[PDB]
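J.: Got a structure here, written out as structure tokens. Questions coming.
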Amino acid sequence: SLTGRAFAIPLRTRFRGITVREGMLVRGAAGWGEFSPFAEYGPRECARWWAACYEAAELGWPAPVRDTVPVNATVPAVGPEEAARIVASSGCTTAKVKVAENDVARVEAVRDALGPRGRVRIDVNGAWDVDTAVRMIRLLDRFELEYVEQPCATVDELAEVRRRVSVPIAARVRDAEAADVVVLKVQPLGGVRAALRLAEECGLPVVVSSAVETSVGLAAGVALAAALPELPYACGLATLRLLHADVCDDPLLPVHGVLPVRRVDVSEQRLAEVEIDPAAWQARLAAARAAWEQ
């Protein structure tokens, strides 16, 4: 519709299992919001994704305490040579390296491209069992890891891994001694305000990451990072680079390792090029909204 449009954008390579980013853009009084939960999430889970979209489109975000936010490079599971080029071209001194999608060689290459002063984090997306996580982290440890994100699927597993490794683990989680850092993603958490509340309640240092959104969704991620007390860790919001296209003429692409805190303007021409019939997505959005309001 005029105010609710669906998109389908191919990524440049498979990342966390996906190769095509789909979702809806909704226009409200405050601007545009993005509702892009991955296919597997049911209405009860999607309810929070919609809440984030609604906040962005109709409510606005809490005022920022900083005008720019530091970002890290997101390196997908590509060859070590390509990984280095991505890092060298990122303009960022922190890089997240995807593993468990040549994993060791990729991390080595990234550390080499960044030099001794760079920061290297690992993205496992909960693919390892406890024992595999311990042996892989040990192998990757010689590259000096800032932290390893979600090595295992559950809290009990994260807790056991944490007892046996000497690198911080990113995921109450603190009460279970399952994490050193908590990763915040605006959409699944229900918006900037909801994410800010969790940041306080979790009682642990936090880092902001994205759900590989278009610039509309990333703008909300930047608003969250811009409203947090502090950012000891670079934010994983430089993911627009993983997509072949965006829905804005002035995309949220990092320069000098940072992103500006600003709203984005959806471009008719850009959106139309990646637009799809919204019927199915509108039905899905309706179910999520129903779950949220109830």
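Every residue number used here counts from 1 along the chain in the order it is shown.
The backbone N, Cα and C atoms fix where each Cβ goes, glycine too.
Pulled these features from Swiss-Prot for this protein:
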- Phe15 to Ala (Swiss-Prot position 14): 5.6-fold decrease in catalytic efficiency (MUTAGEN)
- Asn72, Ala73, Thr74, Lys96, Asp123, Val124, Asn125, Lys185: 2-succinylbenzoate binding site (BINDING)
- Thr74 to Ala (Swiss-Prot position 73): 2-fold decrease in catalytic efficiency (MUTAGEN)
- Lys98: active site, proton donor (ACT_SITE)
- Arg121 to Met (Swiss-Prot position 126): 3-fold decrease in catalytic efficiency (MUTAGEN)
- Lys185: active site, proton acceptor (ACT_SITE)
- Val212 to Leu (Swiss-Prot position 228): 3.3-fold decrease in catalytic efficiency (MUTAGEN)
- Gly236 to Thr (Swiss-Prot position 252): 33-fold decrease in catalytic efficiency (MUTAGEN)
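Are these features on the surface or tucked inside, and what are their neighbours?
T.: A simple way to gauge crowding: the CB of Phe15 (mutagenesis position) has 22 other CB atoms within 10 angstroms, across all the protein chains here. Annotation note: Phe15 (mutagenesis position) sits in a strand segment as assigned by DSSP.
Cβ neighbour count for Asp123 (2-succinylbenzoate binding site): 25 (other Cβ atoms within 10 Å of its Cβ, all protein chains included). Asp123 (2-succinylbenzoate binding site) falls within a strand segment according to DSSP.
In this structure, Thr74 (mutagenesis position) is part of a beta strand by DSSP. Take the CB of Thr74 (mutagenesis position) and look out to 10 A: across all protein chains shown you find 25 other CB atoms.
Secondary structure at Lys98 (active site, proton donor), as computed by DSSP, is strand. For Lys98 (active site, proton donor), the same-chain residues lying six or more positions away in sequence with a CB closer than 8 A to its CB are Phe15, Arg16, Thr74, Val75, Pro76, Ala77, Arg106, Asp123, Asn125.
DSSP classifies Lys185 (2-succinylbenzoate binding site) as coil under the three-state reduction. Long-range neighbours of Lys185 (2-succinylbenzoate binding site) (same chain, six or more residues apart, CB within less than 8 Å of its CB): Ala195, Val208, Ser209, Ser210, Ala211, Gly221.
Cβ environment of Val212 (mutagenesis position): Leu11, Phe15, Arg16, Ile18, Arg21, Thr239, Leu242, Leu243 lie under 8 Å away, each six or more residues apart in the same chain.
Of all Cβ atoms in the shown protein chains, 25 besides its own fall within 10 Å of the Cβ of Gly236 (mutagenesis position).
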J.: Over a break of 6 residues, report the distance between the Cα atoms of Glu101 and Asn102 in whole Å.
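T.: Spelled out: 6 residues absent, and the flanking Cα atoms 11 Å apart.
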J.: Please list residues from the chain of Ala73 (2-succinylbenzoate binding site) whose Cβ is under 8 angstroms from its Cβ, counting only those at least six apart in sequence.
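T.: Sequence-distant Cβ neighbours: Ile86, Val87, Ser90, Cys92, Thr94, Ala95, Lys96, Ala238.
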J.: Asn72, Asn125: which of these binding-site residues has the highest Cβ count within 10 Å of its own Cβ?
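T.: Highest number of other Cβ atoms within 10 Å: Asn72.
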J.: Which of the recorded positions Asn72, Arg121, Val124 has its Cα nearest to the Cα of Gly236 (mutagenesis position)?
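T.: Result for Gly236 (mutagenesis position): the nearest of the recorded positions is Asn72.
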J.: Around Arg121 (mutagenesis position), which residues of its chain at least 6 apart sit with Cβ under 8 Å of its Cβ?
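T.: Residues satisfying the criterion: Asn72, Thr94, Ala95, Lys96, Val97, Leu145, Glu146, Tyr147, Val148, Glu149, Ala170, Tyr233.
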J.: Write out the long-range same-chain contacts of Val124 (2-succinylbenzoate binding site), meaning residues 6 or more apart in sequence whose Cβ is under 8 Å from its Cβ.
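T.: Same-chain residues close to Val124 (2-succinylbenzoate binding site) (Cβ under 8 Å, separated by 6 or more) are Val99, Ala100, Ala133, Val148, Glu149, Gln150, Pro151, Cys152.
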